[PDB]
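Contents: one structure, followed by commentary.
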Amino acid sequence: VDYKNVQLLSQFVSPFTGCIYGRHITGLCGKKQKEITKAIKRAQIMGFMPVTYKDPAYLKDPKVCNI
Amino acid sequence: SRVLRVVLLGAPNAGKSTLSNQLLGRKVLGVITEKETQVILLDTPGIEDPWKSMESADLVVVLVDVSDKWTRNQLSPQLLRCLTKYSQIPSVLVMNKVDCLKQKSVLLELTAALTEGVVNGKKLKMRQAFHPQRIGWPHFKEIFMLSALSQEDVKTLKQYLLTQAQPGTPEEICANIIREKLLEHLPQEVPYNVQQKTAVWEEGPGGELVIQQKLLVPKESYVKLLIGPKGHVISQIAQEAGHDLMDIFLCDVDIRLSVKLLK
Amino acid sequence: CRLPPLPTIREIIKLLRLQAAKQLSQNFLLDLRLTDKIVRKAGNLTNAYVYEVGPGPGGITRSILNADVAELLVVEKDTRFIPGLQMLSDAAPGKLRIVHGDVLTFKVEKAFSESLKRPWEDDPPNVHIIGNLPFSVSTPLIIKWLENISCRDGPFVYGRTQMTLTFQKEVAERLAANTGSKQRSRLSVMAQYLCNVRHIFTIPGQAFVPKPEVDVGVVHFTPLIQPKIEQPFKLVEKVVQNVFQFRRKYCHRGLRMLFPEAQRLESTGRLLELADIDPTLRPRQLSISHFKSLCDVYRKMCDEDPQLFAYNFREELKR
RNA sequence: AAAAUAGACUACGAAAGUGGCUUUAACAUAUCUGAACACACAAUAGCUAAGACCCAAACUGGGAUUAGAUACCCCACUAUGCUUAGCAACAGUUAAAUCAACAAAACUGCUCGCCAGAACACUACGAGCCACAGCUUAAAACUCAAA
RNA sequence: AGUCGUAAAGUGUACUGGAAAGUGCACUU
Ligand SMILES: [Mg+2]
Ligand SMILES: [Mg+2]
Ligand SMILES: [Mg+2]
Ligand SMILES: [Mg+2]
Ligand SMILES: [Mg+2]
């Protein structure tokens, strides 16, 4: 899980608010949940990922979240 | 076209909001339009706003709670002052919450006290036995005895009002419904100290409205009361809230309530 | 002397038209025995002129009339009790003179004859005040009457009239507090440089028919022949208030606020040095002689500086 | 300035405590018990010096209200809230009748500290501050058959 | 004693001069 892979990290945020999903929604084991969380924050603060919304270019990727 | 401006006056918990909701037919200034008649109901806080509402009033509806033993026997002095300064406006008495009375013949005596024995300019002579701060208001045009909660004879008052007419956000809604359920189910001050935060609001794959709402409270005991035994309390609220939403937006709604402590 | 029986709480609820016991917003002493005690502690009232405030149901009234007073002037605010007091007056003809009005504005100086006026240096002038008022009214009243003693007017046109008033237990303790005590405050000094003040006894809350959550003290005031500070009342009041505004800090922290900021540092020091107040004295450790010294020096400072006495430091902090 | 989501996680730290990102240092110890007196921390009161002052705010003023108004509403502004510098343990057992009760199922072994009526009673002979009249500061006797 | 009368809420602490208790700060269910 890399902070530059914004496509993968956008598969774990809310399309309308940009909030990160929890493990009850994502289904990840807690360690990979922590990796995804830290990567998302790193990307957001380093100017790679939007924070208040999901980047529209990635709205049509496979839905891996149970929401 | 006939129009009537009617203002509701009375004690705080006399049920003015309840009666307004029943007349409107919806739980909501209100406007009732029927055929050629328009009735503008003005709900005022219980006793500046009531007097300002009187400044544009065509009729006054004075509600008195008959179940309240402490206040049923008199009209409050501020209400009497309000009527006196605006005596020119017609006034109608409504005795609310009659369903709560065990011995309902009491109502009769109350009328004599509240109307000072005079209604619509006619004295109420009553068979008399074997042979200063005003307490009532003798200029009431008419008397009604109803129970706003059960809609008992609210239709009669509605028809009366129609007769006296003279020629001339969705998130907020969900929050209000959740607040109503919290008030109904939670005790004492707890429902007043619950902060709501919308966490998710979207359309699911099946066209349903997926709602995740977060209930924030300042104390752990409030969390325990909210969740209830085995999660029953909160669960109940959600379902009922969801059911209400079924009728409001007219779709499928998946509402999930989660409780967190305010840090 | 046969008098009507005391009204029970049932008749009192009926009289006030409340129809229940938890809506009085008032506590009555309906125990004629404690009122006997209070009237006993007021002194020897035989052929005395008693100005009784806050009559209420009339336990104090009955107790006082039981003592052989000459005239008993009653001043009641509520009109629902005037009927009972009129029955009392009829039962004891010539002794009870009832009046309607506020005690905070009623003029006692004209009430009694001018043949009772004794000189200030002589004995108390056979005219007594007894009072069981609401505690929301007895504190402004005692402040007003303390000003009157300072000016030798009002009820004290007859001389050194003695007062017997009921206060809250804490307020009574503070009125009769000694130097260094934990209850020493503004009220202690203000009462004590003009009066001999004695907290006689405390009545527990359980003795009042609607029982309050507080105790009630009875305090006796006798105006002093020689006041311990010979200055205007408002000046002493200002000095005491500024001293006691910071009750737990040194006395100079409160005394610096009497002066404008521009001259705060030097003027405060000049005040303290022309007085002999050690600046490490905390406010509860100041006797009335320390306040006399501060008041004299402050009167001087005002007299050679007109603007000073009107200064309020909060009105300067607003800008 | 302080860190929504993750966090339905329960990790790090001796404790208090730590949850925005990056980077740099960096997270003692191969048996246990053993400190009032040694070294480090930590928290809780209360005062003392200076300093900042947006905001809030005991006290203190001002305005409105019944017929002892609202203690309760509104305005202004203090102390203060801020910033510095100071004043039972450890290892093993669930076998036994477990089992005064109530809590929190009872146990052993081994070590340290502590406990032998009410009584951590009451009391100012006095002492300090004060400077004639007030404040702060105590143990013991004594008594009782209870607590 | 009758020879007497009668039927949201809390805990602390600080200040309190409109104190039959109020307000401020911190806590508990
Ligand atoms: Mg060790
Ligand atoms: Mg402010
Ligand atoms: Mg040990
Ligand atoms: Mg106050
Ligand atoms: Mg308090």
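In order, the residues displayed for chain C correspond to 10-328 in Swiss-Prot numbering, which applies throughout.
From the backbone N, Cα and C atoms, a Cβ is placed for every residue, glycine too.
According to Swiss-Prot, the S-adenosyl-L-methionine binding site annotation covers C:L38, C:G63, C:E85, C:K86, C:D111, C:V112, C:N141. Counted within 10 Å of its Cβ, the other Cβ atoms near C:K86 (mutagenesis position) come to 18, all protein chains included. Reduced to three states, the DSSP call for C:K86 (mutagenesis position) is coil.
Mapped onto three states, the DSSP output places C:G65 (mutagenesis position) in coil. Within 10 Å of the Cβ of C:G65 (mutagenesis position) there are 22 other Cβ atoms, across all protein chains. The annotation that Swiss-Prot gives for the mutagenesis experiment C:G65 to A reads: Abolishes methyltransferase activity, DNA-binding and SAM-binding. Does not abolish transcription activator function.
Note: C:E85 (mutagenesis position) has non-local neighbours C:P64, C:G65, C:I91, C:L94, C:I107, C:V108, C:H109, i.e. same-chain residues 6+ apart with C-beta under 8 A of its own C-beta. According to Swiss-Prot, the mutagenesis experiment C:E85 to A carries the following note: Inhibits rRNA (adenine-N6,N6-)-dimethyltransferase activity.
Annotation of the mutagenesis experiment C:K86 to A in Swiss-Prot: Inhibits rRNA (adenine-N6,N6-)-dimethyltransferase activity.
Same-chain residues at least 6 positions away in sequence with a Cβ under 8 Å from that of C:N141 (mutagenesis position) are, in sequence order, C:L38, C:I47, C:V62, C:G63, C:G65, C:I69, C:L174, C:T175. Quoted from Swiss-Prot, the note on the mutagenesis of C:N141 to A is: Does not affect SAM-binding, DNA-binding nor transcription activator function.
Of all Cβ atoms in the shown protein chains, 21 besides its own fall within 10 Å of the Cβ of C:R183 (mutagenesis position). According to Swiss-Prot, the mutagenesis experiment C:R183 to E carries this note: Abolishes the interaction between 12S helix 45 and TFB1M; when associated with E-256 and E-257.
Under its mutagenesis entries, Swiss-Prot includes C:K220 to A with the note: Abolishes methyltransferase activity. Does not affect SAM-binding, DNA-binding nor transcription activator function. The DSSP secondary structure for C:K220 (mutagenesis position) is coil. Listed in sequence order, C:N36, C:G214 are the same-chain residues six or more apart from C:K220 (mutagenesis position) with CB atoms under 8 A from its CB.
Over all protein chains present, the Cβ of C:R256 (mutagenesis position) has 13 other Cβ atoms lying within 10 Å. According to Swiss-Prot, the mutagenesis experiment C:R256 to E carries the following note: Abolishes the interaction between 12S helix 45 and TFB1M; when associated with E-183 and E-257.
Looking at Swiss-Prot, you'll find the mutagenesis C:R257 to E noted as follows: Abolishes the interaction between 12S helix 45 and TFB1M; when associated with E-183 and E-256. The DSSP secondary structure for C:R257 (mutagenesis position) is coil. Sequence-distant contacts of C:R257 (mutagenesis position), defined as residues of its own chain at least six apart whose C-beta falls under 8 angstroms from its C-beta, comprise C:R291.
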Are there any residues at least 6 positions away along the chain from C:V112 (S-adenosyl-L-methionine binding site) with a Cβ closer than 8 Å to its Cβ? List them or say none. C:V62, C:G63, C:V84, C:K86, C:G140, C:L142, C:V146, C:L150
Hey, how far is C:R256 (mutagenesis position) from C:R183 (mutagenesis position), Cα to Cα, in Å? 14
In chain order, residues whose C-beta lies under 8 angstroms from the C-beta of C:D111 (S-adenosyl-L-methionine binding site), counting only those at least six residues away in the same chain, are C:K86
S-adenosyl-L-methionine site residues C:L38, C:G63, C:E85, C:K86, C:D111, C:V112, C:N141: biggest Cα-Cα distance, Å? 21
